[PDB]
Amino acid sequence: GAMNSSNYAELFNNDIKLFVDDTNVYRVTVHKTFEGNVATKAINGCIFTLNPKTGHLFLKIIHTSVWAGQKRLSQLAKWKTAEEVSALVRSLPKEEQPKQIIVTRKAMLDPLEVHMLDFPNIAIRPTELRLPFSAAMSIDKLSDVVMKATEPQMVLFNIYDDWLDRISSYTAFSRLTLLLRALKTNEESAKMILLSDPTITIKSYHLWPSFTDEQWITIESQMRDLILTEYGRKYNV
Amino acid sequence: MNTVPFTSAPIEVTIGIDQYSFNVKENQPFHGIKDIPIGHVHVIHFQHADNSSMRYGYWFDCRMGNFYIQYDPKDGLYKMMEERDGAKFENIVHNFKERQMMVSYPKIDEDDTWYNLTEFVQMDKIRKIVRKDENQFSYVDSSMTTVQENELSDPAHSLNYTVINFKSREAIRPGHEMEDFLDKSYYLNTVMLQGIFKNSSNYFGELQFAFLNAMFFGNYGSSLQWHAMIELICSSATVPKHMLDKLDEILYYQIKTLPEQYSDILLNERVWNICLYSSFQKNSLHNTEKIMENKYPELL
């Protein structure tokens with residue numbers, strides 16, 4: 001059944017699993033027309049498919065051409081997501097195929113179950129966790145490859161950089177979710193915290209800065225403070 | 001007009017014959033049911049006064065043989081049996097009629113209720129859903145499970161309704177996943193009507209049989225089957241116009257007949273709300289929508 005606080009360590013066991021987030025698949029700017037009506041313009045999107053144990057991120061870029069001449073795009077976006085995840089699973093060798101796919105939004109369950117009928121042994125699960133994967137487009141290198149795409153494209157990343165050399169998957173996932181939670185709550189503040197000290201750089205093959213163990217503790221402290229402040233403000237507590 | 005004699009009534013029981021029912025007392029001189037309309041399938045059903053659990057009964061057609069009921073004190077139930085000796089049977093029935101020990105099938109002349117509930121139901125189709133080929137009649141009860149229920153355990157005593165599953169390879173063509181899931185016309189028209197049922201009459205026949213088993217025996221798997229067959233039609237954008245017109249009539253008489261007090265366990269809120277208000281056919285079932293809105297507005 002559903003993934004929650006109670007069955008959290010299952011994410012870091014040796015059963016292959018993927019999180020799928022569809023929140024950045026269909027993206028629009030809303031604008032006024034000459035006649036003063038409102039219209040949308042689609043912009044490039046992405047499926048965020050993540051192995052939480054390894055950090056492997058399968059970023060399927062969704063080019064605006066896929067929406068051309070289609071109706072009910074928010075509904076189509078769920079089915080396109082399920083079609084692309086299904087095509088990804090079929091592209092992987094049998095020993096690399098996931099035993100579970102966890103969708104971050106319940107509306108993905110039926111589209112994914114129907115696209116994966118060929119894989120009756122792959123469990124399709126919801127989660128009660130409120131995961132901040134919508135903030136993936138606040139990671140500058142991910143945002144850049146999506147916005148420059150001129151055609152459909154799959155790009156592979158490790159969202160943990162080299163952290164797994166020093167920390168466990170559990171700890172790597174906790175750092176990732178804290179960084180994304182910060183970026184989602186106050187993007188400008190979060191990005192100031194990450195880049196303020198120009199001596200710490202982002203390696204060409206990495207997404208995040210090259211912090212020491214000590215500098216990560218300070219960074220992680222600054223992100224928790226950012227999140228609690230914004231909470232007090234949101235709620236006047 | 002045909003007769004189903006009873007050897008005796010040793011135990012106190014509520015006897016149903018189609019939509020009618022009679023209380024019989026322990027050792028009441030009751031010898032059966034006469035004036036049964038020829039031309040239709042019938043069901044004769046039982047609920048013991050001492051165990052209101054296990055409704056059970058027998059689907060039959062008097063054109064297919066001479067049937068009687070006899071209590072079996074070992075198995076503790078009223079059993080249907082065939083009498084092969086035509087003369088012994090006419091002789092038994094004539095005696096019981098002369099002594100007026102039989103209830104009369106109480107049809108009102110104006111009243112087409114039973115025809116309207118059984119229009120497409122044929123004994124030969126009932127005998128394929130309820131497999132017991134040595135009898136010409138079919139036993140059903142409250143507890144019998146469906147082939148589909150057994151997949152999710154004794155196959156001899158199962159209801160072999162056609163398996164409908166909206167999230168199955170049968171229902172969904174590779175490469176038309178979204179199309180076939182949101183518009184079930186492919187599944188209804190090609191797989192089910194052309195492929196399995198052969199025509200809409202057999203489809204309606206199973207639907208009507210599933211409803212009647214749900215209503216008369218509170219058979220939960222039959223209720224699931226009735227709703228699945230409704231939802232497959234209402235979830236198809238493309239349905240022959242005669243099928244929609246006939247489905248509206250079928251469902252109208254089913255909703256009309258359903259006991260008011262059983263609406264809560266026999267009607268699935270999600271299916272009815274979807275079929276009348278969201279589905280492709282939301283504007284195609286005028287009679288059914290009007291009777292549902294006036295009789296069960298709570299459900300909606």
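First residue shown is number 1, and so on along the chain.
Placed from the backbone N, Cα and C atoms, the Cβ positions cover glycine too.
All protein chains shown were included, and the count of other CB atoms within 10 Å of the CB of B:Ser236 (mutagenesis position) stands at 22. Under DSSP, B:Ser236 (mutagenesis position) is assigned to coil, being neither helix nor strand in the three-state scheme. Under its mutagenesis annotations, Swiss-Prot gives B:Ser236 to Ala (Swiss-Prot position 253) the following note: No effect on interaction with PRP8.
Per Swiss-Prot, mutagenesis B:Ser236 to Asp or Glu (Swiss-Prot position 253) is noted as: Disrupts interaction with PRP8.
Of the deposited chain, 4 residues are missing between B:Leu152 and B:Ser153, and the straight-line Cα distance between those two residues is 10 Å.
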